[PDB]
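First the structure, in the form of structure tokens, and then the observations on it.
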Amino acid sequence: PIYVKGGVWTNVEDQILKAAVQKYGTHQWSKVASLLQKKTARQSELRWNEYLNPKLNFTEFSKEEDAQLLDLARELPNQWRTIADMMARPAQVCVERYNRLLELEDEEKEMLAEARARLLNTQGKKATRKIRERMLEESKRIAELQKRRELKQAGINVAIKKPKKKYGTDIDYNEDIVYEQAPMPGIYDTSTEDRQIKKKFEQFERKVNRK
Amino acid sequence: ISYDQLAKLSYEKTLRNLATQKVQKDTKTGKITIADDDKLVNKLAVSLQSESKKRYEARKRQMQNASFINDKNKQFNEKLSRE
Amino acid sequence: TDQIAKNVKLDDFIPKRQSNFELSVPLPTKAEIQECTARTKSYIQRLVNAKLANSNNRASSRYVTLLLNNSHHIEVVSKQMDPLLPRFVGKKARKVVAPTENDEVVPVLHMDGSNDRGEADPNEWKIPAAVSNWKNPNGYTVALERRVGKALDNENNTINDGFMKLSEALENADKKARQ
Amino acid sequence: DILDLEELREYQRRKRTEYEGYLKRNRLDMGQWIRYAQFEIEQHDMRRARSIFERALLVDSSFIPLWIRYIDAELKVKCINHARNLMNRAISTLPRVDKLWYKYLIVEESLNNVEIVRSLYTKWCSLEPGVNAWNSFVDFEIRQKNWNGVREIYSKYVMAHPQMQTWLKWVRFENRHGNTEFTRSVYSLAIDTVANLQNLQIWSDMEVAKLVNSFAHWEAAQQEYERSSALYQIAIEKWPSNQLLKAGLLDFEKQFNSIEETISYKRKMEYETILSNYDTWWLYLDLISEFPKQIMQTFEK
Amino acid sequence: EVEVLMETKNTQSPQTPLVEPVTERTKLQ
Amino acid sequence: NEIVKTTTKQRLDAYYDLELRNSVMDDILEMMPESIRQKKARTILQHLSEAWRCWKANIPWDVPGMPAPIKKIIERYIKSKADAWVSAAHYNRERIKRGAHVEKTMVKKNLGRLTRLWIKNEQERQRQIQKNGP
Amino acid sequence: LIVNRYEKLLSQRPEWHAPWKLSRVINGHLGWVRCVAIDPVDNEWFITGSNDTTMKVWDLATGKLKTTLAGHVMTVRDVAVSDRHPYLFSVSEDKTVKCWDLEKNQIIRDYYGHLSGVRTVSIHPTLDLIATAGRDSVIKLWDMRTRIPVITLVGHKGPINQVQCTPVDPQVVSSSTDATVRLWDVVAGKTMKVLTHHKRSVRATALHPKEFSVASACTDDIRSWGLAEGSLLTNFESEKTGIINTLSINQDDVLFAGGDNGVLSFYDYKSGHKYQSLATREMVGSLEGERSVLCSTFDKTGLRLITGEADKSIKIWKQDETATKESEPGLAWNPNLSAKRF
Amino acid sequence: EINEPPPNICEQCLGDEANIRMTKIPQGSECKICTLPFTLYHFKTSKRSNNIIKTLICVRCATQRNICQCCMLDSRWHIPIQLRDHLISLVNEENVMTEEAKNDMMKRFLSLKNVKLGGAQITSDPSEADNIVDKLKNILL
Amino acid sequence: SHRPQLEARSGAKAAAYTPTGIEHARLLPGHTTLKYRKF
RNA sequence: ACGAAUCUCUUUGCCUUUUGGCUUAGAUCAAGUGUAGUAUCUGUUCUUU
RNA sequence: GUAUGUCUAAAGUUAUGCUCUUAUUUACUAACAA
Ligand SMILES: [Zn+2]
Ligand SMILES: [Zn+2]
């Protein structure tokens, strides 16, 4: 059922919100709200600001601090946000202290599963689609190989079709060297080495053929 | 430690790895054939491969040691935590 | 043997004035400047002419400022072609990768060796991995302390100097009114 | 998986296309280049690997690690001349980086082409490199059993690094050396050079003080203390600002009078004391030690 | 700096109002 | 295939900003004595971007682990950028008053900028009020 | 061999120059004054290119805003009045190299071609041809009359922070971020010689007037180079000073260098002797990183330095006419020798 | 660009006339090797000979192979390039090939390089050519 | 995904590229003649 | 015990898969159903381990 | 519903703890119906 948001902060929900904040940061409150099926953006942000943020404090005030507080009250009359700032505390808590001084789970688990799923899924659709295409492509390739290999076993040699070249100057790199930038001309002689490496190459090819 | 020092210090090390255990020029061609021991070059090749292999396995061990979501993030938080 | 890195040599490091100040590097000769100008001016004029007569706009044709292939001899000619068909059939805006052709090697040669200041500095220069309160591209979750910061609301002291006087003033004023 | 030849060819192609593509975007990602080159090496096609390295080099020469990787790749297939040629080229390009030189040196050492390593070392040292280069060279030339020509390079090692540490190191070497005559000779040389370039055109008073101290203790081991004494007098004579020098002298006197030692040393302590502010203790000390005009003048002060 | 021999100038408007050229056309009479 | 596009009203901002980050990056590399990699410049420029945003917010950009010189440099460059922005905004608003040809999108942009500017001004005034009494 | 050279250095004496003081300050622009260039025919007015894009022309004598010029879109990174013919070239990050005509105060000819935001223009002294180079890493050469690019001096492997056109064979000195400098056989389309004696961005270069040389800057070191052979001339004593933005040399061998520190350096061009440091001031409201001299040039006289600082200020500097060898000498020059270049 | 290099045509090909009149169309075709514009030169060998001879390849290509621009043969020996490379491979060496890259982009790139190919290095300098010839002769007997 | 600018399109390639021979709008000859100074 | 080599660990050094732009945070946060698919749920029984 | 992107369009290149059965949710998707 669709409805108007609000309610009360269940601890699991709070935890989820915290996680979201770690993920997306303190200025994308829409996304975090979306992550919570019950609670609004504004609600969420407020909660983070007021209760949930770890760079707040809820430790009791020293006698000096009490003095500072009540003195502020005396001097700044009920401008409690300002007062809170002065204290260096969140405002509601300060107010409460001042006042003191003067005198179901299936649903929750659903959003959890969804939440964890989201947070562990950090890529735009382009990415997902791309990896999908990659694995599909791989599958296609192996299937093709299986055909080719099958035919070889059968006795019909089929050369693998090239990639249908996208443009006139598209390169196949096995045809010939990519952009043979040769080594710097030889000061020390290199002839024997050239031979040996050539032999090694040819030998490798032979091995592959036999393999 | 600069790359000045770390070079010389690594130079000093591989000299301890050594401490464990002719020129002919055709000036018209410019080809300076230094005919040297083929057994020693092979001993360089095997040693140098072994040095690189030792290092390669060293990372593999350190990768298999263990507030994140994916492989990279875990390491990225480790890049933050080291500070 | 006197060839190992023959391209590099110490005299390139040597400043050729530090020894002998007032080593009068001669400002170029006027006559030789006329030479250079003549050469380069001739060249650039030719180049621009080439550029111009190349282009299809016949409009820019009016701002345009024999051989032997052995001991054997021959006459070269340029046959005028139909001014419908493309002037330069060859050129077709090819993509071409350039080979560098850095056949001669060239040094990169800096003289310094800093150890004390050069090693003490990197500890200061090491920049922290920038993380935002705005925008993760990769969606890496990270610690909340590393996320949100500033931590400087403390001040509270100079701000109050006057407020006391003000609120106190109000209190006293009110008292006076009341009584 | 990779069974037949043609199939392997296709694999090679596809991989290349990936690698090539990724290079196209970020021409500079040397990690990507070197990875690609590793791939070439793996394929056992060396020429292509070489080409890749070359291209990579062109894209960014200053990245030393790339050079190193190329070098080692070359070494791998026992294509030693290519490695050597390349390393020479690297040196030519970037001589003022050390790791290239060291790479070359180790290669040659393993090769046991000792003459060539000497020759190259001569070159590198000739370019007025870091002290480190000199030291490594010396170590090489000590690991080389001989003790001549080494002398010449030590002489040149002062020429490039006129530093007292150099001199001291040389002296240490001569200590290893059997013939004590050269030790004294070296000391004489060093002192002479110091004398010649007396004026403010070298190291501070510290280095010279250190040198004088070292010399003094060498002589102390040897017979002729007369000459040591003479040197000390000469030193105080030739040099002003003799806090270090006087200190050393005092120490020597103590070793080898007592009143003098207490006097000058104590006075120094007063100077030190002054620098700190026990200023009362200083003045008192002066009064006791004294001279008495300077005691009462400085007392007044 | 109101005191020092450094002479500050917070200029705003043009003197020559984009008509008077910056270099003048030399010619015959 | 040497297309190279000019700047125009439509792509002016993007070009500006790329030029800026190139300049900043260059300066930082000049400063940096280790000769760090491009990947280590990514951290730098990203840092810069965050700084810019912080400035936009009027939240002071005080990252602890930096070297002071870098912090200085970035502060400078964002001041330059900021100056460019504010003046541009001012020019736009006069333009809008005049009733000139101006992009619907552009006018919205200007509204946004001027709002942020206003908020920044305002809370600066609050700060001022705090810092030296009513 | 070092001791010989050092000895020789000590033997010689770098001459005394009169020191400098902040004569005039102009808070004219509403941005950084990244370009400054002064009319070499008359020595009357000098223009300065802001980041605003409004290059403003300033009389020296009065100091007043002579007139604004605003044909560009993005920061006018460089300008260059041609003494040879009455054409104020300029250039922005908008990739334009617009040629103004001062006989009309409008723009005349644009030079399209540049792939990326061009940093510097230099006009050829003995030709009607101008050189320009930017992030493209390419120093192009424009024929003015015909407004085409004639030639493109490819070579540099990174953006090309300065350029200087000379009259000789090496017609272009191209100073890049690539930690190089190039001299070119312009006719050939080839670097005749390539000096590389810099660790960092070679991002401030200047031709000496009556010497035929060119000083260049790095992050600290400031070489000075003799471009006949393509040879080095002199290392300088810039060992602790900042990243040099600009490097204008005086007529009287008084090489200036502008610090990203903010500190105005001052060198004897012949020797290298740092004969004055001067920590600049910022405008009252500025931040402490902003005091950075981003531009500089001397007049025809050589007795007025002009500096485009990032405090939106165009500061001007006189040599002290009350100065002597005893009343303000230099900074007691001393070649350091600590594994140094001298 | 400027017409800096001259055309590289051999003798046999060109024909035995004291003066022929050829024409040059600049930027006049893509070559037969490297797909790249060049100055196409062409001529009837005689006046009344029907067959025109057009310069197939570009001058850079010609230089690179060290060949005629009309014959595709070595300018020295007037023989097929491949054949001459085989001959060279046989005497003095074991391996001398002149690999043209059969990919349309790479061929251009290769053409651009001012570097002689295997056999071309021998046949360029006439001394070396002569040496090769004498060695070949020796091999014969 | 979509990434900042680092290594600019260097006009090395554009130099080695073949000419187009198009006639752009502004390369039409504007202000043919140059001015000069008195000197 | 000194010298060396091999192995394992720990401390530091190296960051070794270790955040790659800009705009008005680039903008705005909903009223749906049944039919099907897909996945995910949960129960549900029994089998044998 | 589209941009857009792949695919096909035929001729043979000469080598020797689980399985199970179901019913329910929720989500997403759907030019399919309402
Ligand atoms: Zn022919
Ligand atoms: Zn060709």
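Here chain A follows Swiss-Prot for its numbers: 5-107, 144-251, in order, are the residues you see.
The deposited model was determined using electron microscopy, 3.8 Å.
Backbone N, Cα and C atoms are what each Cβ position is placed from, and that goes for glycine too.
Here is what Swiss-Prot says about this protein:
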type	residues	note
MUTAGEN	A:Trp33 to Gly	No effect. Slower growth and thermosensitivity; when associated with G-84. Complete loss of function; when associated with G-52 and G-84. Complete loss of function; when associated with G-52; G-84 and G-102
MUTAGEN	A:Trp52 to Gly	No effect. Slower growth and thermosensitivity; when associated with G-84. Complete loss of function; when associated with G-33 and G-84. Complete loss of function; when associated with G-33; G-84 and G-102
MUTAGEN	A:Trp84 to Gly	No effect. Slower growth and thermosensitivity; when associated with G-33 or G-52. Complete loss of function; when associated with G-33 and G-52 or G-52 and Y-102. Complete loss of function; when associated with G-33; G-52 and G-102
MUTAGEN	A:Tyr102 to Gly	No effect. Slower growth and thermosensitivity; when associated with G-52 or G-84. Complete loss of function; when associated with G-33; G-52 and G-84
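The structure, with features from Swiss-Prot marked on it.
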| residue | record | DSSP (3 states) |
| --- | --- | --- |
| A:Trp33 | mutagenesis position | helix |
| A:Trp52 | mutagenesis position | helix |
| A:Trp84 | mutagenesis position | helix |
| A:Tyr102 | mutagenesis position | helix |
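The C-beta environment of A:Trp52 (mutagenesis position), restricted to residues of the same chain at least 6 apart in sequence and closer than 8 Å, consists of A:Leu21, A:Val25, A:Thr30. Counting only same-chain residues six or more apart in sequence, the Cβ atoms lying under 8 angstroms from the Cβ of A:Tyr102 (mutagenesis position) belong to A:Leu73, A:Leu74, A:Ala77.
Cβ packing within 10 Å was compared across the mutagenesis positions A:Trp33, A:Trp84, and the lowest neighbour count falls to A:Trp84. In this structure, the CA atom of A:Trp84 (mutagenesis position) is 25 Å away from the CA atom of A:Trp33 (mutagenesis position).
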